[PDB]
Amino acid sequence: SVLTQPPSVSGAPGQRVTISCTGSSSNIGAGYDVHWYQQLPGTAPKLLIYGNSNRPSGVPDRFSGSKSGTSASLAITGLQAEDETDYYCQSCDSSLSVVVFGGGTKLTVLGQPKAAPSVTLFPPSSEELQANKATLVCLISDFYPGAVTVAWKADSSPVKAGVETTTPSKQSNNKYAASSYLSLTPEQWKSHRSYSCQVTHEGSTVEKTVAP
Amino acid sequence: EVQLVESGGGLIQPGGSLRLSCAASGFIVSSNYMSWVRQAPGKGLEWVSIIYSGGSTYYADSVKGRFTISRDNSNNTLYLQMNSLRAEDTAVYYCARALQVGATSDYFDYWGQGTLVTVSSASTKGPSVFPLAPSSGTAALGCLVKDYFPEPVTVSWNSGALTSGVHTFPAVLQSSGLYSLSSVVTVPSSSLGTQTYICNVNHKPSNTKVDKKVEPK
Amino acid sequence: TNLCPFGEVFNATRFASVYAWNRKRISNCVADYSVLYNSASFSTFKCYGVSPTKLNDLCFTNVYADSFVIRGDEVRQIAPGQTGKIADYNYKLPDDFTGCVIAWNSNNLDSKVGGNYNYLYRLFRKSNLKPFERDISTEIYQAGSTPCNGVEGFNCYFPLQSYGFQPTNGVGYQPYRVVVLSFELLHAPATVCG
Ligand SMILES: *[C@@H]1O[C@H](CO)[C@@H](O)[C@H](O)[C@H]1NC(C)=O
């Protein structure tokens, strides 16, 4: 990444977060302006600031920009949680006449009350067992902050092979959801007396158990 | 009034070729700085090509000689012919109008939605959709969409008319190289016998369309 | 048989914007190319159809002098076969060019602390200039399917734009006065010799 931005920054609502973009004498120090894009995961980028500091029509005055020497900066005042997205800066470089992007920055919006997780443990469907396969699904909804520790067990023995777990994302209610999967064989599933999904949220573990 | 709609992406063998298309409306492509910018999954943005209102073209060094940006006035369309595709060419390809109107450097002020290009020697595989019978005064049910390749998979419930308490997860990439996702629905326990729940799963790479009713047990 | 007036095109006080580039014809005179080799001040001095040193003992029908101001990073476009915003929409040399491109840094003269906005480049044109074309039109550029009807806005852009020449800019965005000499050879009798 030619231009260099912090991997992540944080703020609470109503605050003022700033995201920096440092270049060199081949771009920002060459006098090529800096531009800033917002991208929500799964979607397309959106021009947020161009020409160091101008706002396209439709961008609230909350977003502003600046450029000094070889660095530039995105300021977001009155932080809102809808601004919990990825931000990219962009300039042009003269050493290689190619437009260059920063590496990106993930903005996390903080200051919400802790919500504990709801844990639902789904045993393998009968249709999957017929297909000589077996998956335990462990859905984790409605937690804040988005940070969990999933630990599986077979009977009383923890199990680590066969786990895949998702990275939390916001639901439609602004709380986070996550999911973990445990891959088993049908023979493994029927040969233990229970399995368990054990989610640990902020010191506090919620456990759920199923059986054949 | 203004739109950019890309298409053409899919799964291609390494070395193979593909033509992406970007249909515009409102913008006259032939009168604009148009550009292709790409983004490998989970990774950052990388410019690819540009074509000037008067016809000049430039390319990222990674694609010089392999990729060709052209445009069509009849179709009002921007194209990108991608040949000798390598694995690292795998990304979402965006179509953008470029401007330099308030600045000393160019920027991209309007973008299209993106079309996914996956270069790999793995063949397509359809998902297997399994029901997650309701479990816990609320309840959760859903659909397990397992062992498919490549991305993406779309999931809706009741032909898209059930939206309350519905959450579709990011896929997981399993040890096998295949992806698996689940979509759950949180429902009132009281509704459990009354409402009917059917997930619609669509894996366009494999042309798999599946429904699956999710009943209790 | 009096001198060629290169002193009034090279040593001139005011310089054209590149989009509105100036042209001085040179006819019936004897040309002291000595002032080119003895300058120290030039940052570029590439010649194309001729051997750069033999300029003295050479004869031409007509010589043309074109002058304008660009960024340092753009001088590489004032050369045959080049493309880009300047070469495409402001000033192009033929591929068969025969002449010399000369430039030198002029930050001390053409910059101003708040930025000097006099110097302009054309940012939009529907077609690349043909060689030696000059386009000084100020029509609004129509990027969209609906006419602009004389009003700038979305998809309706003024076609010229200014360098923001501040003395503190990097070399890439510092001003450079450029002189392009065209050595024309016609079957008619010569008039520019040494
Ligand atoms: C420009 O002026 C200098 C001194 O001010 C003079 O020596 C030089 O010959 C002039 N240049 C030309 C091309 O006549």
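We number chain C the way Swiss-Prot does; in order, the residues shown are 333-526.
We read in the header that X-ray crystallography, 2.6 Å was used to get this structure.
From the backbone N, Cα and C atoms, a Cβ is placed for every residue, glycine too.
C:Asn343 to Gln appears in Swiss-Prot as a published mutagenesis result, with the remark: Reduced viral infectivity. With a 10 A radius on its CB, C:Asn343 (mutagenesis position) counts 8 other CB atoms from all the protein chains.
A natural variant is reported in Swiss-Prot for this position, C:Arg346 to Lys, and the note states: In strain: Mu/B.1.621. Its own atom aside, the Cβ of C:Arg346 (variant position) has 8 Cβ atoms within 10 angstroms in the protein chains shown.
Annotation of the natural variant C:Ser375 to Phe in Swiss-Prot: In strain: Omicron/BA.1, Omicron/BA.2, Omicron/BA.2.12.1, Omicron/BA.2.75, Omicron/BA.4, Omicron/BA.5, Omicron/BQ.1.1, Omicron/XBB.1.5, Omicron/EG.5.1; the original residue is retained in the structure shown. Neighbours of C:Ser375 (variant position), defined as other CB atoms within 10 A of its CB across all chains, total 15.
All protein chains shown were included, and the count of other CB atoms within 10 Å of the CB of C:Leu452 (variant position) stands at 20. Under the three-state DSSP scheme, C:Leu452 (variant position) falls in the strand class. Annotation of the natural variant C:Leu452 to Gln in Swiss-Prot: In strain: Omicron/BA.2.12.1.
All protein chains considered, the CB of C:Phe490 (variant position) has 13 other CB atoms within 10 Å. In the three-state DSSP assignment, the secondary structure recorded for C:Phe490 (variant position) is coil. The natural variant C:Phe490 to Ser is recorded by Swiss-Prot, whose note states: In strain: Lambda/C.37, Omicron/BQ.1.1, Omicron/XBB.1.5, Omicron/EG.5.1.
For the pair C:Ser375 (variant position) and C:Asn343 (mutagenesis position), the Cα-Cα distance reads 15 Å. For the pair C:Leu452 (variant position) and C:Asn343 (mutagenesis position), the C-alpha distance works out to 21 angstrom.
Proximity to ligand 1 (Cβ under 6 Å from any of its atoms) holds for these recorded positions out of C:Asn343, C:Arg346, C:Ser375, C:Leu452, C:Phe490: C:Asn343. Across the structure, C:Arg346 (variant position) and C:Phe490 (variant position) place their CA atoms 25 angstrom apart.
Calculated from their C-alpha atoms, the gap between C:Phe490 (variant position) and C:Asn343 (mutagenesis position) amounts to 32 Å.
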